[PDB]
Amino acid sequence: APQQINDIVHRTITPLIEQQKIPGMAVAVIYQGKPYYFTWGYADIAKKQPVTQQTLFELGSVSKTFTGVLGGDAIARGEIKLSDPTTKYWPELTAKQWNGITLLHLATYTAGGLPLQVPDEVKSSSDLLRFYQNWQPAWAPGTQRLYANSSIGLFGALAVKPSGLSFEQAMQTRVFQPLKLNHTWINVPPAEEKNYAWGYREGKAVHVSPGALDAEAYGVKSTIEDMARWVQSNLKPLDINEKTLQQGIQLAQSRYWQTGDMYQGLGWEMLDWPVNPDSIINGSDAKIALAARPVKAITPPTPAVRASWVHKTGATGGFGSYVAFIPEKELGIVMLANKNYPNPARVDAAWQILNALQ
Ligand SMILES: *[B]([O])([O])[C]([N]C(=O)[C]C1=[C][C]=[C]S1)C1=[C][C]=[C][C]=[C]1
Ligand SMILES: [K+]
C-alpha cells in the first residue's frame, strides 16, 4: 500500500485501540477510488480468531444508510413518494396524530418525536401497530429532529410494501446483489458463522438480540471489504449500472433538513467540507447527549453536494462502527470494531486520517 496511507492509519489507529481497549478492529481507506485494508486483534478472544478482511462485524446504525438507499431505490422505481402520507402504506394507523406525517418525516426523524427505541415488549405485528397508534408526538411534524430507530425503521418497513418482498429480500435483491456485497447479511447464515466476530461489552462476548424493526434500523452485518465497496458505491453513484439504485443513492445524499452545520439525508448525514472534528461531533449524532433540535426545511432538497463530509456512526451492545467519505476528494474510510467505544473518538480518528490524505 502507499506508505502515506499505511503510516497515517497505523499511527492513528494503534493509539485508538490502546486507549479504548478495543479487542479487534478492521479499517478500510478508499483513496482515489481504490481500497486499502488493515486489521488488528481479535474477532473472538476465547478462540483466538484474528480479525481478517472476511470477518463480519455488526454495523449497528450504519445499517440506516442501507435503509435510506433502499428507500431511495423504491422512490426511483416509482413505488413510493416521500411526500406520501404514512397512512397510504399503513391504512390501519388511524389515530389522528398521524395526519400530516409523511414518509419524508419518518425517514429523516422529523415526525414529531418518535422514540429513540422500539420497546422490547413489542414483538408482533399487532404490538407494533399499537405502539405507533398510542404514541403521542411532542411536536408538529417537520419542526424538530430527534434521532430515532422507530422513525427510520418504520420508513424502511413501509418503503418495501409495494414491492411485495420482505425487507430482507428487497435489500438483498435490490442493493446487496447489484453492488456485489456478497458477505453482507441481515441474518448471518450458519455457513458464515465462522467469520462472525463476537462483540464485547463489559468483557463479555455478545451478539445483537432480535427486536422489532431491527433489520431496518440496526441489523446489518458486513465485512471490511464489502463496506469499502459500499463506500465506493456511495462516492461514485454514476458508476452503478442499475438505474434505480444509482438514483436511490443520489436521493439518500440529498439534503432535506438543516440544523446548525448538519444536513439530514436518508440514513446518511452530511456537513459541508472543509470542517473540523469539533464541529462534526457537535453537528451529528456522534455527540454524547441525546438531542432535540429544531430543523429548517430545505425546499426543495439540495442534490448531493460533492464537497461534503458524508458520514454515519453505528453501535450495537458489543460493536462500534463508523463510515465517512468526501465525494469531491474520492476519499473514504470505514472503521469496524467489536467494542462500542465513544463516538467522538471515532470522528477524531477518521478526520485525522482523511485530513492527512486529502
Ligand atoms: B444506532 O444509532 O447505532 C442505534 N443502534 C441500536 O439500536 C442497536 C443496539 C442494540 C443494543 C444497543 S445499541 C442506537 C440507537 C439508540 C441508542 C444507541 C444506539
Ligand atoms: K424484526
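By Swiss-Prot numbering, chain A shows 20-377, in order.
The header says X-ray crystallography, 1.4 Å.
The backbone N, Cα and C atoms fix where each Cβ goes, and this holds for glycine too.
Per Swiss-Prot, active site, acyl-ester intermediate is recorded for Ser80. All protein chains included, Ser80 (mutagenesis position) registers 22 other Cβ atoms within 10 Å of its own Cβ. DSSP classifies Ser80 (mutagenesis position) as helix under the three-state reduction.
Under the three-state DSSP scheme, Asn359 (beta-lactam binding site) falls in the coil class. Taking Cβ-Cβ distances under 8 Å and a sequence gap of 6 or more within the same chain, the neighbours of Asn359 (beta-lactam binding site) are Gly79, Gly218, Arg220, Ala334, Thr335, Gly336, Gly337, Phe338, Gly339. According to Swiss-Prot, the feature beta-lactam binding site maps to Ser80, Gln136, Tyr166, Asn168, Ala334, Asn359.
Under its mutagenesis annotations, Swiss-Prot gives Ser80 to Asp, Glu or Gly the following note: Loss of activity.
Sequence-distant contacts (6 or more apart, same chain, Cβ under 8 Å) of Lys83 (mutagenesis position) comprise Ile171, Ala236, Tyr237, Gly286, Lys331, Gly333. Quoted from Swiss-Prot, the note attached to the mutagenesis of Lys83 to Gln or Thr states: Lowers activity more than 1000-fold and increases protein stability.
Where Swiss-Prot documents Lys83 to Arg as a mutagenesis experiment, the accompanying text is: Lowers activity more than 2000-fold.
Secondary structure at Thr86 (mutagenesis position), as computed by DSSP, is helix. Among the mutagenesis results in Swiss-Prot, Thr86 to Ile has the note: Increases activity about 200-fold with respect to cefotaxime. Reduces activity about 8-fold with respect to cephalothin. Reduces thermodynamic stability. The residue drawn here is the original one.
Mutagenesis annotation in Swiss-Prot: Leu135 to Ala, described as Reduces binding affinity of inhibitor compound 3 about 4-fold; the structure shown retains the original residue. Note: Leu135 (mutagenesis position) has non-local neighbours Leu165, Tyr166, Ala167, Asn168, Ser169, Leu309, i.e. same-chain residues 6+ apart with C-beta under 8 A of its own C-beta. When secondary structure is read from DSSP and collapsed to three states, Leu135 (mutagenesis position) falls in the coil class.
Here Swiss-Prot describes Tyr166 to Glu as a published mutagenesis experiment; the accompanying note says: Lowers activity more than 1000-fold. In the three-state DSSP scheme, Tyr166 (mutagenesis position) falls into the coil class.
In Swiss-Prot, a published mutagenesis experiment is listed as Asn168 to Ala, annotated Lowers activity more than 6000-fold.
Record note (Swiss-Prot), mutagenesis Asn168 to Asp or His: Lowers activity more than 1000-fold. The unchanged residue is displayed. The Cβ neighbour count for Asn168 (mutagenesis position), using a 10 Å radius and every protein chain shown, is 23.
Under a cutoff of 8 A between CB atoms, and with a sequence separation of 6+ in the same chain, the neighbours of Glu235 (mutagenesis position) are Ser82, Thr86, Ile171, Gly172, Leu173, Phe174, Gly175, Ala176, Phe186. In Swiss-Prot, the entry for mutagenesis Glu235 to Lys states: Increases activity about 150-fold with respect to cefotaxime. Reduces activity about 5-fold with respect to cephalothin. Reduces thermodynamic stability. The structure shown retains the original residue.
When Cβ atoms from all protein chains are considered, those within 10 Å of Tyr237 (mutagenesis position) total 25, not counting its own. While the structure shown retains the original residue, Swiss-Prot records the mutagenesis experiment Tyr237 to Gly with this note: Increases activity about 180-fold with respect to cefotaxime. Reduces activity about 100-fold with respect to cephalothin. Reduces thermodynamic stability.
Within 10 Å of the C-beta of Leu309 (mutagenesis position) we count 10 further C-beta atoms, all protein chains included. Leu309 to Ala appears in Swiss-Prot as a mutagenesis experiment; the accompanying note says: Reduces binding affinity of inhibitor compound 3 about 30-fold.
While the structure shown retains the original residue, Swiss-Prot records the mutagenesis experiment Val314 to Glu with this note: Increases activity about 100-fold with respect to cefotaxime. Reduces activity about 5-fold with respect to cephalothin. Reduces thermodynamic stability. Counting only same-chain residues at least 6 apart in sequence, those with a Cβ under 8 Å from the Cβ of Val314 (mutagenesis position) are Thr129, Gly161, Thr162, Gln163, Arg164, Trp276, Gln277, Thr278, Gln283.
For the mutagenesis of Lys331 to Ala, Swiss-Prot gives this note: Lowers activity more than 1000-fold. The structure shown keeps the original residue. In three-state terms derived from DSSP, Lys331 (mutagenesis position) belongs to an extended strand segment.
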>> Taking only same-chain residues 6+ apart in sequence, whose CB is under 8 Å from that of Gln136 (beta-lactam binding site), what do you get?
In response: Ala167, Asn168, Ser169
> Considering only the recorded positions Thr86, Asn168, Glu235, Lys331, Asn359, which possess a Cβ situated under 6 angstroms from at least one atom of ligand 1?
Replying inline: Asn168
> Ranking the recorded positions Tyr166, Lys331, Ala334 by other Cβ atoms within 10 Å, which is at the bottom?
Replying inline: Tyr166
> Rounded to a whole number, what is the top Cα to Cα distance in Å among the residues the record ties to beta-lactam, namely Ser80, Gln136, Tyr166, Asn168, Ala334, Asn359?
Replying inline: 18
